[PDB]
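See below for the structure under consideration.
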Amino acid sequence: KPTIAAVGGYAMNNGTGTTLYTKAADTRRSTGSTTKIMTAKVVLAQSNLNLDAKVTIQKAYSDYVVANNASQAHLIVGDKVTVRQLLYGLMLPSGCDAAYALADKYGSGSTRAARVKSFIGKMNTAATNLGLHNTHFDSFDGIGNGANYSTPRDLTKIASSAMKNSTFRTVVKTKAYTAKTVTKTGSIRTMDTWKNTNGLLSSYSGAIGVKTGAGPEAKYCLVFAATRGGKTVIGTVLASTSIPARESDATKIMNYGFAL
């Protein structure tokens, strides 16, 4: 059993559900942007889902990333961006502006505030439906709050559920993506290329996911997944000490899991 810097860790065989590694696996901690996995999951399960549906980037999305010094996809106010493009902006550079856009779009309500509230409710309803008991969302992106928490086991179960969706799988294993959006003049704008923050995609052979996280309370987090020899290992590390450490933590757990 490897030792890791993260104070919380968990991994299982994605196909069988069998546990492969644990370290305070059921201890509630902050999630950082790994919460965005649930945001993507909820969006992709909406009945009225249309990946080609366009969303106008509101000034509020930009003001939001600035006010919260949140990671962003650099979405340009006024641009028309598709839900598919928003999902890539959400998962690759960890676009909290894209998260806001998705919540505004899919929440139920007559105001952005009401729709955001409704969307977070959907996130909690999805957790409940998975039979989770140590997870609660108070945001659509993991930005702030003691009422936003999960555990390495719970997040791994949310990730496993999300990975059942082919679109989700396609997105989280993508290393680079360049969005071509529509400007106010109708012209097509080529945005700066987005790079997936998950270093495992290039450093770990067989890696297929899933999502990074890093904040003042959550520290360095990573939900990982890789497939080798017909076996898929999926897991989560919470509160590692740095980006390089979170990557090695995950690398060790997966290597251990594949050898078990």
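Note that chain A is numbered according to Swiss-Prot, with residues 32-291 shown in order.
Using N, Cα and C of the backbone, Cβ positions are placed for all residues, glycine too.
Noted in Swiss-Prot for the protein shown:
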type: ACT_SITE; residues: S64; note: active site, acyl-ester intermediate
type: MUTAGEN; residues: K67 to H; note: Almost no activity
type: ACT_SITE; residues: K67; note: active site, proton acceptor
type: MUTAGEN; residues: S125 to A; note: Almost no activity
type: ACT_SITE; residues: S125; note: active site
type: MUTAGEN; residues: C127 to A or N; note: 10% of wild-type catalytic efficiency for aminolysis reaction, but increased catalytic efficiency for hydrolysis reaction
type: BINDING; residues: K242; note: substrate binding site
Query raised in the report: Cα-Cα separation of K67 (mutagenesis position) and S125 (mutagenesis position), in Å?
Result: 8
Report summary line: In chain order, residues whose C-beta lies under 8 angstroms from the C-beta of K242 (substrate binding site), counting only those at least six residues away in the same chain, are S64, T65, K67, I68, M122, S125, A190, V203, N229, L253, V254
Report task. Could you find out if DSSP has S125 (mutagenesis position) as helix, strand or coil? Result -> coil
Query - Three-class DSSP secondary structure - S64 (active site, acyl-ester intermediate) - result: helix
